[PDB]
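Notes follow the structure.
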Amino acid sequence: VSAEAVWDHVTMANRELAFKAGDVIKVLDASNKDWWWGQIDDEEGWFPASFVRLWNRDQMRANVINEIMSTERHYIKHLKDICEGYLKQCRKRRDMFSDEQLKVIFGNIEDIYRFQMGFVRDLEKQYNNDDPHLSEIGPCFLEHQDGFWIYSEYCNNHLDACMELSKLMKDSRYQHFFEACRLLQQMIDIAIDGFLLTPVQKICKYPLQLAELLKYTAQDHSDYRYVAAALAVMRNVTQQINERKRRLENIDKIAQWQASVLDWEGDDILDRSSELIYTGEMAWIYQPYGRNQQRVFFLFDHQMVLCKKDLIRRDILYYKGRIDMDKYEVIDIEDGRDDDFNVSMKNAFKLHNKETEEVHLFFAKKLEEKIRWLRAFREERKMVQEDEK
């Protein structure tokens, strides 16, 4: 099998296979229901199946017309179950839930339901029972394009429904209550906070489902230019929703990571920074004639902290310092022999202070890594430029 990262899966640990939206991983084994081992070209690990999208020709398109019609009848039953079992009971229970609590945890979820019935209704009209592969559906998306914007208001306040859901879950009253409703509407053994997560999950699923329908769709197909037309529109609304969601998450995994680093000296990282750019293992000389230390480098926007692995507990990292990139420039050294300094070089570059005569030498192993790095530095500057600007 082969899937595609829908979203980044940032991880404070090295174990978890980390990746960016688009990275394609190869699935080896899927013993678990919601946990499978992924293999990448150089990286390897286990990823969350919930954060990824699975992948003659007419038969392939027809299959496409069917899964889509099915994932939506599925997604709607979820909405029905959510409002019928969860929202309808909370309102009745004026004694456990205020109007404020209800708006916070649910929101316009009901509003999205109304939208979905009619969007489902129009699609079922377009489906071709005789020859499923002729289903002209591209348009159905194109006429309901202005409705999908209600989702953005649901993504903004989603994390506020989780905080109020985690606060109520602590009480045994709300536990049994939430466990009681889940059993009445006949839902799987997934909680409430996970169901409230399906809408924020489908709006994204839409773009991939469409791309897949465009590969097995031919150009003369009366639907072709429409299938291509619906893909684009959605995409914008999905980016506008993310960029918010990708950026917001990357702040918890940082402070989370900083409390893991031993003997941390200095101000917290989020005081000046708020985004990590690139990390790896490189050899570095603090000053000319100095001793070579093997350290693991972390390149943030505005700064770069360096640490020292525990020799036996490889996952253990000691804090050994940090470099301010605002004052430093990245001199790209050429192989051969260095001037005192006075060492020999292979895949090395340099960091020169802007006002001082301060200099630091770095040594990667592969050329792939000196490139990735020198590209990582070009990235942290455009970001501070893009940020400050």
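Following Swiss-Prot, chain A shows residues 18-72, 106-439, kept in their order.
A Cβ is built for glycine as well, from the same backbone N, Cα and C atoms used for every other residue.
Cβ neighbours of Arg107 (mutagenesis position) (same chain, under 8 Å, six or more residues apart in sequence): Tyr266, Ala268. What Swiss-Prot notes for the published mutagenesis of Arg107 to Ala is this: No effect on formation of GPHN clusters; when associated with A-108 and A-117.
Swiss-Prot documents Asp108 to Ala as a published mutagenesis change and attaches the note No effect on GPHN clusters; when associated with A-107 and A-117. Residue density at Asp108 (mutagenesis position): 14 other Cβ atoms are found within 10 A of its Cβ, drawing on all protein chains shown.
Sequence annotations record features per position, and here Swiss-Prot assigns domain 'DH' to 110-294 based on sequence analysis.
Within 10 Å of the C-beta of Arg111 (mutagenesis position) there are 24 other C-beta atoms, taking all protein chains into account. Among the mutagenesis experiments that Swiss-Prot reports, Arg111 to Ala is described with the note: Loss of formation of GPHN clusters.
Quoted from Swiss-Prot, the note attached to the mutagenesis of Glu117 to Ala states: No effect on GPHN clusters; when associated with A-107 and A-108. DSSP classifies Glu117 (mutagenesis position) as helix under the three-state reduction.
Listed in Swiss-Prot as a mutagenesis experiment, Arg297 to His is described as follows: Defects in binding to phosphatidylinositol-3-phosphate and in formation of GPHN clusters. Taking Cβ-Cβ distances under 8 Å and a sequence gap of 6 or more within the same chain, the neighbours of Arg297 (mutagenesis position) are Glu325.
The domain 'PH' annotation in Swiss-Prot covers 325-432.
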Gap of 33 residues [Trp72 to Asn106], endpoint C-alpha distance in angstrom:
16
Listed in sequence order, residues with CB under 8 A of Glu117 (mutagenesis position) and six or more positions away
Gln259
